[PDB]
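Trainee: Encoded as C-alpha coordinates, here's the structure I'll be asking about.
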Amino acid sequence: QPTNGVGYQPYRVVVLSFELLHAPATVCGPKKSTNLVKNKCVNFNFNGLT
Amino acid sequence: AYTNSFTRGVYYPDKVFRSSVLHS
Ligand SMILES: *[C@@H]1O[C@H](CO)[C@@H](O)[C@H](O)[C@H]1NC(C)=O
(Lines of atoms letter the chains of each structure in order from A and count residues from 1; the text may use other names and numbers.)
(Lines give C-alpha, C1' and ligand atoms only; values in the text may rest on other atoms or scores of the structure.)
Protein backbone atom coordinates (compact mmCIF):
# COMPACT_ATOMS: atom_id res chain seq x y z
CA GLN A 1 0.00 0.00 0.00
CA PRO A 2 1.32 3.55 -0.82
CA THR A 3 1.11 4.39 2.94
CA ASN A 4 3.46 1.50 4.04
CA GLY A 5 6.56 2.11 6.22
CA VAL A 6 9.91 2.01 4.32
CA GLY A 7 10.84 -1.63 5.11
CA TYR A 8 7.32 -2.82 4.05
CA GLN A 9 7.28 -0.89 0.71
CA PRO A 10 7.81 -2.83 -2.59
CA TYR A 11 11.22 -2.79 -4.31
CA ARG A 12 12.19 -3.89 -7.84
CA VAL A 13 15.26 -6.13 -8.24
CA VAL A 14 17.40 -6.87 -11.28
CA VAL A 15 20.28 -9.33 -10.97
CA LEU A 16 22.75 -9.30 -13.88
CA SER A 17 24.65 -12.64 -14.03
CA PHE A 18 27.74 -12.75 -16.29
CA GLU A 19 28.59 -15.73 -18.55
CA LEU A 20 32.31 -14.82 -18.34
CA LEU A 21 34.11 -17.68 -20.21
CA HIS A 22 37.20 -18.51 -22.35
CA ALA A 23 34.64 -18.75 -25.23
CA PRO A 24 33.08 -16.49 -27.99
CA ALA A 25 31.96 -13.14 -26.50
CA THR A 26 28.52 -11.77 -27.61
CA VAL A 27 27.88 -9.03 -25.02
CA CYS A 28 30.76 -6.49 -25.07
CA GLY A 29 31.30 -2.96 -23.71
CA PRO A 30 31.73 0.29 -25.74
CA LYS A 31 35.17 -0.29 -27.37
CA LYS A 32 36.78 0.32 -30.83
CA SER A 33 39.01 -2.20 -32.64
CA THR A 34 42.41 -1.31 -34.16
CA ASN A 35 43.96 -2.90 -37.22
CA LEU A 36 45.95 -6.11 -36.41
CA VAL A 37 49.80 -6.09 -36.17
CA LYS A 38 52.08 -9.17 -36.53
CA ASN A 39 55.79 -10.05 -36.03
CA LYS A 40 56.35 -6.92 -33.80
CA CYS A 41 56.33 -6.36 -30.00
CA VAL A 42 52.89 -4.83 -29.13
CA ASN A 43 50.55 -4.24 -26.22
CA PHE A 44 47.24 -6.07 -26.96
CA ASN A 45 43.62 -6.65 -25.87
CA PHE A 46 41.37 -9.45 -27.25
CA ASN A 47 37.77 -9.29 -25.82
CA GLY A 48 39.31 -8.11 -22.45
CA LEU A 49 42.36 -10.47 -22.46
CA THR A 50 44.92 -7.64 -21.95
CA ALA B 1 20.23 -56.53 -19.79
CA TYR B 2 23.81 -55.12 -19.43
CA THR B 3 27.16 -54.21 -21.07
CA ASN B 4 30.64 -53.11 -19.86
CA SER B 5 31.31 -49.38 -20.65
CA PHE B 6 35.11 -49.92 -20.98
CA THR B 7 36.51 -46.37 -21.66
CA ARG B 8 33.37 -44.67 -23.14
CA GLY B 9 31.93 -41.39 -21.80
CA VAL B 10 34.88 -38.95 -21.40
CA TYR B 11 34.32 -35.35 -22.62
CA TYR B 12 36.26 -32.07 -23.09
CA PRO B 13 36.07 -30.60 -19.52
CA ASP B 14 36.57 -26.91 -20.58
CA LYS B 15 36.70 -24.73 -23.77
CA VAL B 16 40.53 -24.11 -23.71
CA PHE B 17 43.03 -25.42 -26.30
CA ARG B 18 45.96 -27.47 -24.85
CA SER B 19 48.50 -29.71 -26.66
CA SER B 20 51.30 -32.25 -26.03
CA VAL B 21 50.37 -32.29 -22.29
CA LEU B 22 48.90 -34.38 -19.43
CA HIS B 23 46.15 -32.55 -17.48
CA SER B 24 44.15 -33.42 -14.30
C1 LIG C 1 26.04 -55.92 -14.45
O2 LIG C 1 25.22 -56.19 -13.28
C3 LIG C 1 24.48 -57.47 -13.35
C4 LIG C 1 23.57 -57.57 -12.12
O5 LIG C 1 22.87 -56.32 -11.98
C6 LIG C 1 25.52 -58.60 -13.42
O7 LIG C 1 24.86 -59.88 -13.51
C8 LIG C 1 26.40 -58.45 -14.67
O9 LIG C 1 27.41 -59.49 -14.62
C10 LIG C 1 27.06 -57.05 -14.75
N11 LIG C 1 27.62 -56.82 -16.09
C12 LIG C 1 28.73 -57.35 -16.58
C13 LIG C 1 29.16 -56.82 -17.96
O14 LIG C 1 29.34 -58.23 -15.99
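Chain A is numbered as in Swiss-Prot; shown residues: 498-547, in order.
The header says electron microscopy, 3.2 Å.
Heads up, the Cβ atoms here are built off N, Cα and C, so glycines get one too.
Feature list, courtesy of Swiss-Prot:
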- A:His519 to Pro: Increased resistance to human covalescent sera neutralization (MUTAGEN)
- A:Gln498 to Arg: In strain: Omicron/BA.1, Omicron/BA.2, Omicron/BA.2.12.1, Omicron/BA.2.75, Omicron/BA.4, Omicron/BA.5, Omicron/BQ.1.1, Omicron/XBB.1.5, Omicron/EG.5.1 (VARIANT)
- A:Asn501 to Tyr: In strain: Alpha/B.1.1.7, Beta/B.1.351, Gamma/P.1, Theta/P.3, Mu/B.1.621, 19B/501Y, Omicron/BA.1, Omicron/BA.2, Omicron/BA.2.12.1, Omicron/BA.2.75, Omicron/BA.4, Omicron/BA.5, Omicron/BQ.1.1, Omicron/XBB.1.5, Omicron/EG.5.1; May enhance affinity to human ACE2 receptor (VARIANT)
- A:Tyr505 to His: In strain: Omicron/BA.1, Omicron/BA.2, Omicron/BA.2.12.1, Omicron/BA.2.75, Omicron/BA.4, Omicron/BA.5, Omicron/BQ.1.1, Omicron/XBB.1.5, Omicron/EG.5.1 (VARIANT)
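Could you place these features in context, so I can see how deep they sit and what lies close by?
Mentor: A coil conformation is recorded for A:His519 (mutagenesis position) in the three-state DSSP classification, outside any helix or strand.
Sequence-distant contacts of A:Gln498 (variant position), defined by Cβ-Cβ distance under 8 angstroms and a gap of at least six in the same chain, do not exist.
Residues within less than 8 Å, Cβ to Cβ, of A:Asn501 (variant position) and separated from it by at least 6 positions along the same chain comprise none. In the three-state DSSP scheme, A:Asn501 (variant position) falls into the coil class.
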Trainee: Hey, what's the Cβ neighbour count for A:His519 (mutagenesis position) at 10 Å?
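Mentor: Other Cβ atoms found within 10 Å: 10.
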Trainee: I'd like the number of other C-beta atoms within 10 A of the C-beta of A:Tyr505 (variant position), please.
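Mentor: Cβ-Cβ neighbours of A:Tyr505 (variant position) within 10 Å number 8.
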